[PDB]
Amino acid sequence: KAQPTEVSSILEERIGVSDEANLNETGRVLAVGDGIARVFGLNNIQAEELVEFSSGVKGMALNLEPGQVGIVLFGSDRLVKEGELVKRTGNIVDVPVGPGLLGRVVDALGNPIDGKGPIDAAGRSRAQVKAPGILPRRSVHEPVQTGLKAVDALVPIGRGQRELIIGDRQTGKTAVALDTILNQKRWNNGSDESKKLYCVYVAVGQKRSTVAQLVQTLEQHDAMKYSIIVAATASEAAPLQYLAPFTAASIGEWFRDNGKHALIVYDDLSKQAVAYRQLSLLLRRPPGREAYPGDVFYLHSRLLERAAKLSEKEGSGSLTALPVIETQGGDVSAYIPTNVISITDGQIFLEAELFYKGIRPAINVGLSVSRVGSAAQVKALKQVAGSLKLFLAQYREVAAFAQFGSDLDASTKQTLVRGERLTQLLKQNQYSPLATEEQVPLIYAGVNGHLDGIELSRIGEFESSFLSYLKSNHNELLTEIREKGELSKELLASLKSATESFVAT
Amino acid sequence: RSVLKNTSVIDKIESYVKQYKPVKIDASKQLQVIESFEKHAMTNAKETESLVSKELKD
Amino acid sequence: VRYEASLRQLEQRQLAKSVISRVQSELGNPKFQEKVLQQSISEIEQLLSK
Ligand SMILES: Nc1ncnc2c1ncn2[C@@H]1O[C@H](COP(=O)(O)OP(=O)(O)OP(=O)(O)O)[C@@H](O)[C@H]1O
């Protein structure tokens, strides 16, 4: 209505700034080609200072020289014209942080693209913040319940444990962190903030239609009330795609330094490396391996180091990071991923053939591992999955061994049958997260060989059948697993009886 | 309701729901055929029970 | 509520083409002439602040 004209006219009153508009920055643009611009003047400019051109496009002054300063653009060069007037902000590049960012969808600069008006920001924060030192940290001791079966079973995640999701094109990578965010609805509907866990998804270099459908889907399952989307789509400039994950990392630091717990998801760092080498080659800087500048390790390094678990002295904040790396044909020896593997605290490899067999999630257990996840696994899951990874590696040993058609003893054929049941067990449809109380009895049935008499095709209906069985009947045991997160011997035997009851069908 | 500033129907559909707030009563209709089913049940059950309690000691 | 937000956005884009109408109203004026004195007194106010 006219209330937008009211708000815009109050902003016209601010437009008061003209009465104190004596900028000590303005200088002419010498040249501006190939995503860069040399500007004369600006003799009190700062290093990595945000400036704004006369055509409204902002920029970061990245390299300072006696004579000129090279400023990168934050958009197309079609708007910037030679010889114009370049006002400096007066600031190193900062972004809005605050709670009102939840639900909104912004650019790399916090300017919202959802069309939902301005941003209720609680402050501005620099992009290239130092990562915290070794002393205000703590080893992770709190779980991140992703809701997926084999993820929460085999590779548990601590609050702040930097875990890589690596895979290939169209291999179910995005759906993993997506359903993790959807699992976080359990406690974001709750009330304890230390149980709560806030979600920031960083879509860079991707299709705007894809991001729109993702935001749509997060509104359908109502994850949006705790979600923050950072869009750096492929139409936009390479420095925006370079810059945006640092900004979202600053947002995660805003949540972490408030004592709260937060989750950031990078998707993908691969295109960020493409944008960064696009920058560096347009900086005329020499490349190294696979035409990348040698600091690209330092790039994703200095990005991902700003994510850990704060100690109690800092208020016990945490920030967990989920990077995504698209590789080329299952290669794990390209220069870009081998850098990331040297940074993150573990790997979640998605084999293309397993999803080609429709096994979704397509987890290669033999490659995927976490380093310190076992310290923060759910204690019941830590009780019930000790033999599980051993048995699955055992079944993997006889997986390639059984292809020759040779008959075997009852031990290895037993492991073959039970590992087939466990393999067909851990499939899980999209948008179907599972609580820990739900994940425990499937593991307890899978360990104790009860699935062996069941048909291999019958396992999928058996899962939902036994779950609805327990939710109908042994709902008290579900509450016990919820409250304790730890199975006593009495809970163990009651669980055994409750299983073997429905195992009789 | 106050989210929609152009309300115009929310009173209508709200009083429509409060109108049909007595939705429909349930169906506790079986008290005559169901007791006949459990009558045949108790019949054949006590037949079986008396026969096996005799024939065990027999 | 969906149509309410849709109507707000249609109002906003019709006021955007009304902003075009306002600009075309502002273009043909001797505000072009008078507003030079605006800048004059203004720059007086800014430079007399220091
Ligand atoms: N558990 C699942 N249930 C149903 N569909 C799934 C599941 N896992 C993966 N998929 C399918 O895999 C396809 C790819 O999803 P996703 O985008 O996560 O893969 P990706 O490797 O991340 O692709 P991109 O990297 O291009 O986003 C989707 O079409 C989705 O339907």
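We're sticking with Swiss-Prot numbering for chain A, so the shown stretch reads 39-53, 55-544, in order.
For all residues, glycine too, the Cβ spot is worked out from N, Cα and C.
Under the heading ATP binding site, Swiss-Prot lists A:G206, A:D207, A:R208, A:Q209, A:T210, A:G211, A:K212, A:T213, citing similarity to another entry as support. According to its DSSP assignment, A:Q209 (ATP binding site) is coil.
According to its DSSP assignment, A:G291 (mutagenesis position) is helical. The local packing around A:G291 (mutagenesis position), expressed as other Cβ atoms within 10 Å of its Cβ over all shown chains, amounts to 27. The note that Swiss-Prot attaches to the published mutagenesis A:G291 to D is: In ATP1-2; growth-defect.
Experimental mutagenesis at this site is recorded by Swiss-Prot as A:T383 to I, annotated: In ATP1-1; growth-defect. In this structure, A:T383 (mutagenesis position) belongs to neither helix nor strand by DSSP; it is coil. Under a cutoff of 8 A between CB atoms, and with a sequence separation of 6+ in the same chain, the neighbours of A:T383 (mutagenesis position) are A:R201, A:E202, A:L203, A:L343, A:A360, A:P362.
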Any idea which of the binding-site residues A:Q209, A:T210, A:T213 has the thinnest Cβ neighbourhood at 10 Å? A:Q209
With every protein chain in view, what's the tally of Cβ atoms within 10 Å of the Cβ of A:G211 (ATP binding site), excluding that atom itself? 20
How far is it from A:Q209 (ATP binding site) to A:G291 (mutagenesis position), counting Cα to Cα, in Å? 27
Among the recorded positions A:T210, A:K212, A:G291, which have a Cβ atom lying under 6 Å from any atom of ligand 1? A:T210, A:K212
How many Å lie between the Cα of A:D207 (ATP binding site) and the Cα of A:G291 (mutagenesis position)? 27
Least surrounded, by Cβ count within 10 Å, of the binding-site residues A:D207, A:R208 is A:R208
Residues lining the ATP site besides A:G206, A:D207, A:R208, A:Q209, A:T210, A:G211, A:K212, A:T213 (CB within 8 A of their CB center) are A:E365, A:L389, A:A391, A:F394
